[PDB]
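Trainee: This is the structure I have questions about; it appears just below.
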Amino acid sequence: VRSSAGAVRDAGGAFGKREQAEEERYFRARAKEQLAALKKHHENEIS
Amino acid sequence: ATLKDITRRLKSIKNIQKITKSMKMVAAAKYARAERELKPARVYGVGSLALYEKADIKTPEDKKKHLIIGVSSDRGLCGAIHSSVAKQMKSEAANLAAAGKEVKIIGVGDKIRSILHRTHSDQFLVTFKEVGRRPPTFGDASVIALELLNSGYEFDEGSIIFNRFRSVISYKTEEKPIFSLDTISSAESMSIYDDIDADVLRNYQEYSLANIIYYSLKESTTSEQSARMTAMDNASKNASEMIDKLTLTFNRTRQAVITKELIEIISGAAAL
Amino acid sequence: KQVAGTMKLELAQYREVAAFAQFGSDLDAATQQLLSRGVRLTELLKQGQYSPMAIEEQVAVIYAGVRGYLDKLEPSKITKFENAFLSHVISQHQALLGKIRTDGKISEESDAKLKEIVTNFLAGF
Amino acid sequence: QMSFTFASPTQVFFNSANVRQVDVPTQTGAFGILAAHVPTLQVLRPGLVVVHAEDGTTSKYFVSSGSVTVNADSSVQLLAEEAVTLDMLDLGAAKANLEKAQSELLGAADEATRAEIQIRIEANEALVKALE
Amino acid sequence: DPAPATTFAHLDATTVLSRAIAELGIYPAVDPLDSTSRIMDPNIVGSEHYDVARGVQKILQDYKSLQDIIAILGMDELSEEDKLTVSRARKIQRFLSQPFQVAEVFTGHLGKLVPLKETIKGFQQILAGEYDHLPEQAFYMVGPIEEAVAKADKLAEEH
Amino acid sequence: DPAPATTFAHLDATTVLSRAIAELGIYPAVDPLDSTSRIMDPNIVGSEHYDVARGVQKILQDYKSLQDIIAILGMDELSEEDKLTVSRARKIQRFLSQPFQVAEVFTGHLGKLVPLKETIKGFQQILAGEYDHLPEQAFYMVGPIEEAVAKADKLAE
Amino acid sequence: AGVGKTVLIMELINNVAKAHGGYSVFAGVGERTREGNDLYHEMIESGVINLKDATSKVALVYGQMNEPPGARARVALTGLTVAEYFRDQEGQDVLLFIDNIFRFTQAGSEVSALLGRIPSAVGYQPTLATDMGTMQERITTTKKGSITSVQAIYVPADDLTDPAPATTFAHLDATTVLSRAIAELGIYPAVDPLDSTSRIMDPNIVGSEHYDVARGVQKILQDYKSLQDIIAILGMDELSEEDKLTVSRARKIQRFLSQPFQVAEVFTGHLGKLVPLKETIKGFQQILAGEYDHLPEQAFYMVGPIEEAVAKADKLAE
Ligand SMILES: Nc1ncnc2c1ncn2[C@@H]1O[C@H](COP(=O)(O)OP(=O)(O)O)[C@@H](O)[C@H]1O
């Protein structure tokens, strides 16, 4: 047996769930910031 | 479990073991660098502390303001570094609040802020991020000192908690006191220092604050990198010790699968 | 043999510090140079459908790559360099390729001429 | 005797050394420290500290800022924020920076900027006066 | 298994639907790093189509490799050339999803057809970085790329 | 295996003794998350009994889920609620162990019968948090929780 | 492959034919025809086989890989027959190389399947234990002579509990682990000093001085292996004097384990040496006690007795 790439997600163990949750956290934060910036740009562009 | 489950778990654990091993290498490199940089900073900070060491300034214990500064980095995976520093910070804050002091807290590093944002959440005065990503410098200490002095908090005393780097295996959560020019002026032990008005004395106090912040930054950075090296070494050893058992189980299950399939084939062949 | 003998060792060294490639920084110049040579060597071995290369051209490309005339190049461009350098050598210096093909060896005269060709081309890229 | 300790954050020049006399600048006024100088605290100004060993040797280190402490037990601690030996500087850069600062001080954008430019001015001025 | 393993040799194109992708809600669940074809060549489909397809596959594979690190370090520790890789890969994963006209019973959305040019152009743009400013959820279950832009605008407005 | 797999359907209450627990020294080695009964009903055993049993199982299951991370990243990489859960789970795992009368010759310890009310009370207390100050080993091989407190007192001197 | 298996086999053949007068047999069970021809020509070149003057030291028996299983399961017995003659009817010691011993069990398995016998645990024949026993139990030291068998071993799936190696290892009286990681370092033979083991590493069998020297070398090499990590992490400058001394001793011992082989002269060019047992024990006793802390590492690379290492040390400073 060898090791593949991205096997932690495949295993589905605690580490896979933990990784998926961490990634979702980070990108939820960045999505909130990007949505705020998009609203701000849309207000700054009516002028 | 089935052969597929053991195969898949074993692959994942091999991945984790490799990641932790490379992490231990990187942490060892950053440790060598930080422990090389800490030599001059150790003597620099010790010299800075020398004054208050050898002219004792017992603060007047009838003050209301305090300041507790904890030092650590943004990153985890470093043992109980942040845990110990936050434990000391909360211990001191509670002991001081027993007497009704208006304590306040500056957290250097996001981890310290987070560990103390449940209780002592309100007492935060200001906090800093991007600590430990790169080695600290006197510029960082100057920035912390500036953002402390400008913040309109006339603290009458303070403590700084950090992780003194005893050795690659051990660190000690040390605390160093810090005072204010109102304490220095009224400290009779300063009577034997000449050319001391309230201008050079408190410029010197500002510089002393910056010095202690920088010394604590260097000590804590070295301690954090040593702790991460040890933690990732232990994690790699745990992963390997787990892969031993998982490989044994995988081989047992592989042989069981071969035997079972073969017995099914020959039992079908015999039955007809 | 002359060229792949050292290419094999360079890739062997790269394969045992491959994991760091992500971290990349935070490491000394030793492993940094190891995995900066390995990436170039790897990107030389990429090849396309139904386009085999004559032995002398493989030797020329691996010579350029391993003797060190590529470590100052962004990896993503390496392929282009190859697909350019190859053609260039095919056009102008056919005599050198003929000598390598027939002698079956990189004589120090041919070695020097090839170094000159690689240096001159790499200069104007 | 005197126990000297001259140490930039980056590097340490003397650690509990034993020098005869050390001449240091200061906000109040540049002055010299000998083996029994009365205790004092001071904060340095852009200048050049001059050290002399037990013998008659000398050494000049240009210091930007810091603090010099002289203690009861005859222990000098000269912590300098940026201490560089003179052989690390170049004239033209400092001179041009000084002249630029003098030029911009006319532009009283604000008192804080006036003070910042003044600090840069006399910094480079000490640099040139050390190198001129 | 012997049955699918033996069938693989009798097809000119396979689209291996995956349960793991279908768990992330991406529908169709087609596995980008296991679906293959025989006409995926620079001669039969054109240079730009081929370059974009290989770019999508390579970025997804890089993301797969990165997830192993993200498992331990957390994702704030990733370098700044890789956080970009992860974000782009997530955007591409979402953009590969699409609502079908026969799934209106499940999703409620309206089925769409995306001619080839829109797909190639949208993936070119997502790879180039022309959409680093939109949230990833802006691409979930949309047709052409312009619809992802409109959806991002609507999310922002309703924010 | 076909034999136990088949017999699982003929029993009211099963009690799965496991070698993994026995290698930890806990005895009886009963596995708390494989043992089952058909009278684990709030209308049969009351509500306090059922709630205590289900809280014990919930916390043990949470600790089992954590074990995968704990075995590599250590306990220094857990939230504070997770550290507290692990501490309670270890206390409960130990407290489930009991010394039997017939095992005096093995252990030397004195065999105990723990009445049902004492068991419910002790586990209710451990779950509430009335014993977060004691160490794990204070619960190892004791009868009712009074003996656990007494042993924790002995260890403190 | 690539580690020195054939050169080591040739050296063992030569030394045992030279220091004992005992011949050797090579039973190539399941032998690739290409590899068999290459081995034949390597031997002819190296002198162990000689086509002219009836002084060959090897009897080659080849059961090729393209013969029905019934013939690959019996060639080991042909080799054993020749060697048994050399032991009983000529009363001497013999070497018996068996490359490979896995292909022997596999051939037996195929024969048993052909006959129609229920396959055992993992598809191996039901008679695996006694099929191995009948062969392995004729390689012994009777009262006329001895057959010493060197059996190349392949471990299927890197599984040391597979029925084939599991049955084989019940008979092995020693193990020699050639490793690539030591051919890279230039030490030859590549024998791995730590993986290699033996049953007679017992003070009763080999003696107290031999035993203690062997354990001293093993301990120091283990310590150097452990310290290599710390040297690779925390730097060399942070090691005590004793640690640095052990590193020096370990590097010198490493280099001293290397030896020049009379059959690999054309590679090294160095004239081959045959180090008698007592000389080896003396050399390692001296190196461990510290008598040679004042010599350079390269003075030990590819030398025979220790005194020859001293001679090299002198000649490399003149
Ligand atoms: N003692 C030695 N001296 C010099 N070279 C050696 C020695 N042992 C092994 N080698 C080299 O290692 C290579 C391994 O090849 P060989 O052992 O002959 O076949 P195989 O790799 O099948 O065992 C040889 O070509 C030889 O040059």
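What you see of chain A is 33-79, where the numbers are those given in Swiss-Prot.
Heads up, header says this was done by electron microscopy, 3.3 Å.
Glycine is no exception: its Cβ is also placed from the backbone N, Cα and C atoms.
Copying in the features that Swiss-Prot gives for the protein in this structure:
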- A:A46 to V: Strongly impairs F(1)F(o)-ATP synthase-binding (MUTAGEN)
- A:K49 to A: No effect on F(1)F(o)-ATP synthase-binding (MUTAGEN)
- A:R50 to A: Strongly impairs F(1)F(o)-ATP synthase-binding (MUTAGEN)
- A:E51 to A: No effect on F(1)F(o)-ATP synthase-binding (MUTAGEN)
- A:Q52 to A: Impairs F(1)F(o)-ATP synthase-binding (MUTAGEN)
- A:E54 to A: No effect on F(1)F(o)-ATP synthase-binding (MUTAGEN)
- A:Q66 to A: Impairs F(1)F(o)-ATP synthase-binding (MUTAGEN)
- A:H74 to K: Retains its inhibitory activity at pH 8.2 and does not form a homotetramer at high pH (MUTAGEN)
Trainee: For the mutagenesis positions A:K49, A:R50, A:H74, which one has the sparsest Cβ surroundings, going by other Cβ atoms within 10 Å?
Mentor: A:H74
Trainee: What is the one among the mutagenesis positions A:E51, A:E54 whose Cβ has the most other Cβ atoms less than or equal to 10 Å away?
Mentor: A:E51
Trainee: Take the Cβ of A:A46 (mutagenesis position) and count every other Cβ within 10 Å, whichever protein chain it belongs to.
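Mentor: Total other Cβ atoms inside 10 Å, all chains included: 19.
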Trainee: Are there any residues in the same chain, six or more apart in sequence, whose C-beta is under 8 angstroms from the C-beta of A:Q52 (mutagenesis position), and if so which?
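Mentor: In sequence order, A:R41 meet the Cβ cut-off.
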Trainee: Of A:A46, A:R50, A:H74, listed here as mutagenesis positions, which sit with their C-beta under 8 angstroms from a C-beta of chain E?
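Mentor: Near chain E - Cβ to Cβ under 8 Å - we find A:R50, A:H74.
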Trainee: Can you give me the Cα-Cα distance between A:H74 (mutagenesis position) and A:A46 (mutagenesis position) in Å, rounded to a whole number?
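Mentor: On Cα coordinates alone, these residues lie 42 Å apart.
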Trainee: How far is it from A:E51 (mutagenesis position) to A:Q66 (mutagenesis position), counting Cα to Cα, in Å?
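Mentor: Cα to Cα, A:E51 (mutagenesis position) and A:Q66 (mutagenesis position) are separated by 22 Å.
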Trainee: To the nearest whole angstrom, state the Cα distance for the pair A:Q66 (mutagenesis position) and A:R50 (mutagenesis position).
Mentor: 24
Trainee: If you draw a 10 Å sphere around the Cβ of A:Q66 (mutagenesis position), how many other Cβ atoms fall inside it, taking every protein chain shown into account?
Mentor: 21
Trainee: Report, in whole Å, the straight Cα-to-Cα distance of A:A46 (mutagenesis position) from A:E54 (mutagenesis position).
Mentor: 12
Trainee: Which mutagenesis positions (A:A46, A:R50, A:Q52, A:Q66) come close to chain F, taking a Cβ gap under 8 Å as close?
Mentor: A:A46, A:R50
